[PDB]
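K.L.:
To start, I am sharing the structure in question, which I have written as structure tokens.
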Amino acid sequence: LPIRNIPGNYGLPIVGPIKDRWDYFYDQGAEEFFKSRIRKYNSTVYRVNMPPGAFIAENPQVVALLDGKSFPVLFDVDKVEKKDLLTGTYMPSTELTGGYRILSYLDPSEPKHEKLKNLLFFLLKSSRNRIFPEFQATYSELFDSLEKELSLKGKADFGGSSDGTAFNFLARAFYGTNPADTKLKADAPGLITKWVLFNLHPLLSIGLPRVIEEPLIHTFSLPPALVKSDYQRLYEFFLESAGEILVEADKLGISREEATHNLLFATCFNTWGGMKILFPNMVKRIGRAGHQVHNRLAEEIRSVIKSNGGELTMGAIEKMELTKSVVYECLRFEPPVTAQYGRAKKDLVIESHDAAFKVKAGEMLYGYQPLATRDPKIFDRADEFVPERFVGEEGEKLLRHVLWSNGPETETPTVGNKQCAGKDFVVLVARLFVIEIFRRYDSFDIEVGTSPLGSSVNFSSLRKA
Ligand code: HEM
């Protein structure tokens, strides 16, 4: 491939990044922000300023990788450092995380990365026999509540009930603990939401006019002290509920305190936060797929469970081809966590489709994942949600290009990489969600809106089996 100069520039000091920030949040929105520049520069690799800049991030300047050939450099731990960049060009204060740098911020060259990731691997494996019954019990209650609400209001707000369900499910599945039986009661979603906002506000718009938002959430960090007591309520819940897992932490050589902050983060930030985005997005995209697709999913799921003597098991799920494909297609079409960063460890030659680009050691690389996973040079019908995309031998080959977990779907998370520790769990629970919907309902209708973190979604009809 020809070597090209990386196009783009950072504009004038102070004003360049602020203008780009306005485009990103207000005047274009993230997708058009990136696509307009792809068009202008005639390149899927270019220089751009990223939020938050201002007084929160020291350096907003990145090289953006916006195709499925260049993007995977972000996974290669020999090419990129993955230290302190979970949230990009700033890192939330460790005052928000008990004074610890939590697992997600650690590079694999840090020895505690291996210990803590092994801890989470153990958490997930030890949960294996609780996942199915706890999912089926908690989500059954959710759909009961949604039917109730639809009968009262003629629509049912999915997010407003499902956030509690997700936390109850995780507490029961991971820790054999019902939050209702603890001091947390039903308060966890509100607590976690506030704490997550204190972490992520520099990257979010919450609807308000730019005259309010810019000085209030985009210029300076919100003070961690204001969420400390909320965080302590969550901490005490995890300390008291995670007994069995804390024994394993002890064996792995991790302090009780460090283990507990990491369990809190993995459960609340990574898992519950990820589900908070994913599940409403699934309801939206599957809703939009239409009633014929719903009918085909119901037919498949019910027939398979019938063939399995009414017992839902891992092997039964493997028979549900359209179901597996639909879940993969949600993750391809709308990756829940869209921003991945890595800092070049050494000089690199990054290949795109039609040119290669040279980056110097120390440059911040950035990828907006949906542009890599909706890359029309990789996927046919790239901007179409195609339920059956991954069905069969040929379809399954394309899973190497589904990147939601910060690595190819065909690859396994390890202590040596920064791929999502919960990769298999997420795909499992996403499948369980679709299964629970269509074992109960023939089809459904939705109404949709925006949310600071993903979509807002109402059911307007739920057609019972
Ligand atoms: C839908 C839910 C989830 C989504 C969308 C998601 C997505 C991601 C992504 C995109 C990353 C890469 C972060 C980066 O370096 O930029 C990541 C990392 C990580 N995730 Fe997940 N995740 C989810 C659920 C979970 C679960 C269930 C666990 C439980 C173990 C988990 C634990 C982790 C950990 C520990 C890392 C950092 C890995 C490391 O340091 O090697 N996540 N996740």
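Using Swiss-Prot numbers, chain A covers 52-516, in order.
According to its header, the structure was obtained by X-ray crystallography, 1.7 Å.
Placement of Cβ uses the backbone N, Cα and C atoms for every residue, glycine included.
This is the feature table in Swiss-Prot:
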type	residues	note
BINDING	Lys133, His164, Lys168, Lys469, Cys471	heme b binding site
MUTAGEN	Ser155 to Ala	Confers strong HPL activity; when associated with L-137
MUTAGEN	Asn321 to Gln	Abolished allene oxide synthase activity
BINDING	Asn321, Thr389	(13S)-hydroperoxy-(9Z,11E,15Z)-octadecatrienoate binding site
BINDING	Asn321, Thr389	(13S)-hydroperoxy-(9Z,11E)-octadecadienoate binding site
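What does the local environment look like for each feature on the list?
P.N.:
Taking Cβ-Cβ distances under 8 Å and a sequence separation of 6 or more, the neighbours of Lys133 (heme b binding site) in its chain are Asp158, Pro159, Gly393, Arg394, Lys469.
Under a cutoff of 8 A between CB atoms, and with a sequence separation of 6+ in the same chain, the neighbours of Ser155 (mutagenesis position) are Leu137, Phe316, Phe320, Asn321.
Annotation note: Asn321 (mutagenesis position) sits in a helical segment as assigned by DSSP.
In the structure as shown, the Cβ atom of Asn321 (mutagenesis position) sits within 10 Å of 20 other Cβ atoms.
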K.L.:
Check the Cα-Cα distances from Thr389 ((13S)-hydroperoxy-(9Z,11E,15Z)-octadecatrienoate binding site) to the binding-site residues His164, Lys168, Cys471 and tell me which is shortest.
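P.N.:
Among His164, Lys168, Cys471, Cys471.
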K.L.:
From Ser155, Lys168, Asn321, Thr389, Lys469, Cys471, which recorded positions have a C-beta atom under 6 Å away from some atom of ligand 1?
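P.N.:
Cβ under 6 Å from ligand 1: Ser155, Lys168, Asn321, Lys469, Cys471.
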K.L.:
Taking the Cβ of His164 (heme b binding site) as reference, which residues of that chain separated by at least 6 in sequence fall under 8 Å from it?
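P.N.:
In sequence order, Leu154, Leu157, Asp158, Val466 meet the Cβ cut-off.
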K.L.:
Which residues, same chain and not among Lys133, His164, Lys168, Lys469, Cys471, have a CB within 8 angstroms of the centroid of the CB atoms at the recorded heme b site?
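P.N.:
Result: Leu154, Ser155, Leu157, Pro159, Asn457, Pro464, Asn468, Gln470, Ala472.
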K.L.:
Identify, in sequence order, the residues in the chain of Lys168 (heme b binding site) that are 6 or more apart from it along the sequence and have a CB within less than 8 Å of its CB; answer 'none' if there are none.
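P.N.:
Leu154, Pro464, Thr465, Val466, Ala472 - these are the non-local Cβ neighbours of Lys168 (heme b binding site), listed in sequence order.
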K.L.:
Widest Cα span across the heme b binders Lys133, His164, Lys168, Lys469, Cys471, in Å?
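P.N.:
Greatest Cα separation within the listed binding residues comes to 15 Å.
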K.L.:
Sequence gap of 6 or more, C-beta under 8 Å: which same-chain residues meet both conditions with respect to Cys471 (heme b binding site)?
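P.N.:
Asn321, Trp455, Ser456, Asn457, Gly458, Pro464, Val477 - these are the non-local Cβ neighbours of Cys471 (heme b binding site), listed in sequence order.
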